[PDB]
Amino acid sequence: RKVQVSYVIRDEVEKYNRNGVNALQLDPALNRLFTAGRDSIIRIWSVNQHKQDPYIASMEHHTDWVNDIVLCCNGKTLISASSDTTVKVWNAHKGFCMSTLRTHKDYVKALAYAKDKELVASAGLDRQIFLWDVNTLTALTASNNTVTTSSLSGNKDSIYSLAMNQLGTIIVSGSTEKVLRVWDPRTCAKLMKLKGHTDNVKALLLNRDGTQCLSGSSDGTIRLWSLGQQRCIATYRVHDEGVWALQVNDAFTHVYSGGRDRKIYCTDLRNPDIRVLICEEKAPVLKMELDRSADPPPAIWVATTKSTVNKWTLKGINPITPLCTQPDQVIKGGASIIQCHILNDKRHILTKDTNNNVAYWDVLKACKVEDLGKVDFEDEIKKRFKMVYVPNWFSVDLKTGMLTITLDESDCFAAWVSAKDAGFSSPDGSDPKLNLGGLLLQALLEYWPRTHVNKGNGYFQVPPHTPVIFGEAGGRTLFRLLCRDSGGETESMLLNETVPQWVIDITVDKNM
Amino acid sequence: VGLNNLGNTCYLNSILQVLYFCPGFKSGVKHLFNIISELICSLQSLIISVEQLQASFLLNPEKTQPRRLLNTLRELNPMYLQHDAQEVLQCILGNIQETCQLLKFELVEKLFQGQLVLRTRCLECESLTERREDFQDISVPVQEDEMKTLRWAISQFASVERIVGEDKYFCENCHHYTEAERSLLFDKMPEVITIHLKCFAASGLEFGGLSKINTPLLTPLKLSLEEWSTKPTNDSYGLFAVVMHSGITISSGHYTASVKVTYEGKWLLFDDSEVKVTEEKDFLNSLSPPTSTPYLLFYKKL
Ligand SMILES: [Zn+2]
């Protein structure tokens, strides 16, 4: 119920992923690849081996990990699932979010899609499975008439995976309950309970007519199920650790698997002993998406915990020797910020990233100050130490891989400093007392007309592109905009509805 | 056989005479009595006195005192006029370990003390972090907060905690709040598994004061900790000794031991100086109510 203000220190365009990639979708009509980043950004890439810069666009709106994505309606519509508990509906051609569904109450982990019904389903750690008519979701404007809801029950524990068949007659969920639960999505009737796995099931696939199922599990096995017999008809133990990602060819005869053991295999379902090691990746495999240009698929795209996305070619159909040693295409990634130190001035931050690079940042001005290269991180902290005390007034989080700064009413205003010791200069040159959190709040909302008294805070600005996020403590994001956009009529209306009274006190009423 | 009561020293008689029937204890303290050439000398002084009086009775019957141990213990730690058998067992085993470490057979650590694992497993990356503790006995509850089983009771100790909801475990590897399983596991085992039953209680605003629980657990004879082991082993343990208390307090009461020889396959119920014998069938059917209920259970690697 308690509202926090946060903002992200970043460039206007983050062309490359700043974290691992959770999910992948390939548009065959436009040769476009969608990546679902742990950095909360969805990006569209061109897969033409022509272009040197495959980047097309980033689609920004999520606040936390985007766990699954589904391209619908011949690439017209994208649906996304995030750890911020929301499902979002995107226009995939122009790349902006049109609606946000908020029926989930925990991390949304998996999406499922029935192409022949334009039906999608969502499932997450809250043990809920919601069914959504895609055409009903896109039909929203002014008075939407809302959407009537439908959910599936029976899941006794947190859900980690979910699949539907193409016809939309079978839905299966995978979870930490170690059983796969199956329903008919048309009737919400329970069909069967499939027992056999001894651990979480993070990967599920169904054949076109929903008669067979492949499951991949953290127990290291792949299992094939007959839904007509309600039993397991084959078990495959080709990995050393948990299996996290599965693909299957159009003929449902070769299964592609990947997971914690970094190895990616192609196994023939009819003859298990014939299996091919496609490659060994550099990080745990999270998801794979076959390229289906041609019947025997030419390549497989692979998402890992690293920020790079590799396409591996299959032009050449037990094994020690990997089929491939270098990726066929490479989408470059960026570094994640993995370590953060607040300096004694409670104003600057030292970071270390995945490249072991060290940087110096200005929290007050929301920007980087200098890159320090590969210096020793702890020696750099002690080198800039100053024996001064300033009360804590913000918090930083690295969940997206970028610097996100959060302000809370409890300590946002705790740090008074003098203009001179803060590196500022004022018009009267008096050097009175400045409250860091109060000045920052005014810079973040500098473009909000309601705060304009003839405007800003009078000492510094933040970059206009800084994202400003208003969320509830523990979960629910309320409203996210860019700093420069506050003057809009939609943004100003939504701000009046979302800005908590403890911010209004300082930024509008000018109390302090 | 037969330990002279010294005036509310049944706590010491019961624990010592269970120690006397421990697989490695006899040979161990003799090994340490020859290493030295002063608790280990007092231990051997009693064992020799016990073994010699058994031989005197063995030849021609007619109609031993642990006083040697008590005077040494009182100089070692002057807690002593009636105490808990569990506290005195620690002081004995602890000091034998303290001397063993100062001399350098690793007696106490090998056959009383085991290794404990505090395992947390992030469900998003499946990266296992563990914390190591040592333990010489399993503190086990009888009742919850009817006749519960011992598997239930050990499950209460070696619990698994699923971390889901508003409080999630922050994984440093994932750099993000995640679901996690946090479990308790046994790694390295001792030759004798001690089970310490928390069979005592207290109430509020009447009577009195403390209270004992007169409804013991369902004690099995076979015991395997494969279900809680770090890596499933086929080691099986067998019940061989049980210390029992009669009374409604922890400070004072009658302590009695019931040890099995491993008369092969029987029950040698002995109290203070008053020694008896019982059968297998009419002893396990005797614990459920009733002058006393069990307090300590000792299983050994069979
Ligand atoms: Zn983790």
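Numbers in chain A track Swiss-Prot; the residues on display, in order, are 13-329, 344-480, 502-559.
Going by what the header records, the deposited coordinates were determined by X-ray crystallography, 3.6 Å.
A Cβ is built for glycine as well, from the same backbone N, Cα and C atoms used for every other residue.
Taken residue by residue with DSSP, A:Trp77 (mutagenesis position) is part of neither helix nor strand, so it is coil. Spatially close to A:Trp77 (mutagenesis position) yet at least six residues away along the chain are A:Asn34, A:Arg50, A:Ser52, A:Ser94, A:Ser95, A:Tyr119, A:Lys425, A:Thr426, judged by Cβ distances under 8 angstroms. Under its mutagenesis entries, Swiss-Prot includes A:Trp77 to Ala with the note: Impaired binding to USP12; when associated with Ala-256.
Quoted from Swiss-Prot for the published mutagenesis A:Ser170 to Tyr: Strongly reduces interaction with USP46 and abolishes stimulation of USP46 enzyme activity. In the three-state DSSP classification, A:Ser170 (mutagenesis position) falls within coil.
Around the Cβ of A:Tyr172 (mutagenesis position), 28 further Cβ atoms fall within 10 Å across all displayed protein chains. Annotation of the published mutagenesis A:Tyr172 to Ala in Swiss-Prot: Impaired binding to USP12; when associated with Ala-119; the original residue is retained in the structure shown.
If you draw a 10 Å sphere around the CB of A:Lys214 (mutagenesis position), it holds 28 other CB atoms from the protein chains shown. According to Swiss-Prot, the experimentally introduced change A:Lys214 to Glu is described as follows: Strongly reduces interaction with USP12 or USP46 and abolishes stimulation of their enzyme activity; when associated with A-256 and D-272.
According to DSSP, A:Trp256 (mutagenesis position) is assigned to a strand segment. Here A:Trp256 (mutagenesis position) comes close to A:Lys214, A:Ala215, A:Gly228, A:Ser230, A:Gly270, A:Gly271, A:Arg272, A:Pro296, A:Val297, A:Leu298, A:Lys299: these same-chain residues lie at least six apart in sequence, with C-beta atoms under 8 angstroms from its C-beta. One entry in Swiss-Prot concerns the mutagenesis experiment A:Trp256 to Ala. Its note says: Strongly reduces interaction with USP12 or USP46 and abolishes stimulation of their enzyme activity; when associated with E-214 and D-272. Impaired binding to USP12; when associated with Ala-77.
Listed in Swiss-Prot as a mutagenesis experiment, A:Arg272 to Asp is described as follows: Strongly reduces interaction with USP12 or USP46 and abolishes stimulation of their enzyme activity; when associated with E-214 and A-256.
What Swiss-Prot says about the mutagenesis result for A:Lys459 to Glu is this: Decreased interaction with RAD51AP1. The Cβ of A:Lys459 (mutagenesis position) has 10 other Cβ atoms within 10 Å, all protein chains considered.
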Starting from the Cβ of A:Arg272 (mutagenesis position), draw a 10 Å sphere and report how many other Cβ atoms land inside it. 20
Does DSSP put A:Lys459 (mutagenesis position) in a helix, in a strand, or in coil? strand
My understanding is the cutoff is Cβ-Cβ under 8 Å with a sequence separation of 6 or more in the same chain; which residues meet that for A:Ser170 (mutagenesis position)? A:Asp118, A:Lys121, A:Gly136, A:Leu137, A:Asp138, A:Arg139, A:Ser187, A:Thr188
For the mutagenesis positions A:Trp77, A:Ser170, A:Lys214, return the ones with C-beta distance to chain B below 8 angstroms, or 'none'. A:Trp77, A:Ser170
Once you note that 14 residues are missing between A:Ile329 and A:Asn344, how far is one Cα from the other in Å? 15
Using Cα coordinates, what distance in whole Å links A:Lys459 (mutagenesis position) and A:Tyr172 (mutagenesis position)? 52
